[PDB]
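J.: Submitted below is the structure of interest, expressed as structure tokens.
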Amino acid sequence: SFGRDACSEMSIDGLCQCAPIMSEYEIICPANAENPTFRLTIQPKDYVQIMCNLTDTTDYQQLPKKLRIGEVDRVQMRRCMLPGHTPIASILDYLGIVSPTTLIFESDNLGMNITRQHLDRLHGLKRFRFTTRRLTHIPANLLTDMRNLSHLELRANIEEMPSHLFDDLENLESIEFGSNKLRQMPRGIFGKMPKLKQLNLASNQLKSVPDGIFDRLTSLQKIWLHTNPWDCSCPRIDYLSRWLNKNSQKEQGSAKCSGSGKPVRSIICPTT
Ligand SMILES: *[C@@H]1O[C@H](CO)[C@@H](O)[C@H](O)[C@H]1NC(C)=O
Ligand SMILES: *[C@@H]1O[C@H](CO)[C@@H](O)[C@H](O)[C@H]1NC(C)=O
């Protein structure tokens, strides 16, 4: 585990400087640099933040060596690059970060397309947040083996969602897919979700949803569908209008119609 003694040792060799600030530790890599490659914030056994400023993936050599942070709950990686075709878990391993419950990877400088390999050796993760302003295509295998995952947030201007994205992810409790550019939803995307309580599909580009999309969401408590250009023509909006009327208590905010602006829940489709 990383402490005051481990922090003191770093300020002798000169590779990286450590400073005991408040109840945590601020690590600057390289030490004495105006614009450091790494800015680490370590609050022992609780939280570890990695503030990056890399021109290329090669700069990961500037990371503190022989560092043994140990067990940490939350890991926040801001502006960091994917270490090529190597898992993000390697950066965690190099720093001695053991069994993280949460991982937040926010970066507009990824350098490449996020693959299943970047998320490898992270099957024990409970919470995962991946944010990028850049146009990102998500593969179907990306979240495989992430079976212990209960919270997932993906804000990446994603246009299409692969159908087998949540294949063998039954422990999921919360999904945040807000402020993406999603036009569609696959038919059996939320098939095996017996533990999902919260689902956020707001601020997307959804005109419709396939019939029965939320029927297998038995544990659902909250749902966000607002700020979507919902096509409220019948019989297309029937399932969603009926579902949002029956599960009005679950709806957070109000999903409105493209033309009128009337809540989707207030639309009553006829039978023909
Ligand atoms: C990142 O590093 C470059 C030099 O490579 C520097 O010009 C820039 O100001 C740095 N940015 C931040 C936010 O530190
Ligand atoms: C990611 O992959 C897609 C094809 O699946 C490609 O069109 C896109 O340009 C790639 N992204 C980057 C940043 O190269």
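One is the number of the first residue shown, and numbering goes on along the chain from there.
The header says X-ray crystallography, 3.0 Å.
Each residue, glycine too, has its Cβ placed from N, Cα and C.
Here's the feature list from Swiss-Prot:
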- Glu71 to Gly (Swiss-Prot position 98): In strain: MelZim6 (VARIANT)
- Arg127 to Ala (Swiss-Prot position 154): No change in signaling capacity (MUTAGEN)
- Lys181 to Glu (Swiss-Prot position 208): 25% decrease in signaling capacity (MUTAGEN)
- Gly191 to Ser (Swiss-Prot position 218): In strain: MelZim7 (VARIANT)
J.: For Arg127 (mutagenesis position), which residues of its chain lie six or more apart in sequence with Cβ-Cβ distance below 8 Å?
T.: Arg74, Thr101, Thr102, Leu103, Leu149, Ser150, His151, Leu152
J.: Tell me the Cβ contacts of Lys181 (mutagenesis position) under 8 Å, same chain only and six or more apart in sequence, or just say none.
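T.: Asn157, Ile158, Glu159, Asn204, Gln205 - these are the non-local Cβ neighbours of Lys181 (mutagenesis position), listed in sequence order.
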J.: I want to check the contact list for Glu71 (variant position): same chain, sequence separation of six or more, C-beta distance under 8 angstroms. What comes out?
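T.: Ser1, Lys45, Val98, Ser99 - these are the non-local Cβ neighbours of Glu71 (variant position), listed in sequence order.
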J.: Give the number of CB atoms, excluding that of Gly191 (variant position) itself, located within 10 Å of its CB.
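T.: Total other Cβ atoms inside 10 Å, all chains included: 15.
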J.: Look up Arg127 (mutagenesis position) in the DSSP assignment and report helix, strand or coil.
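T.: DSSP call for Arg127 (mutagenesis position): strand.
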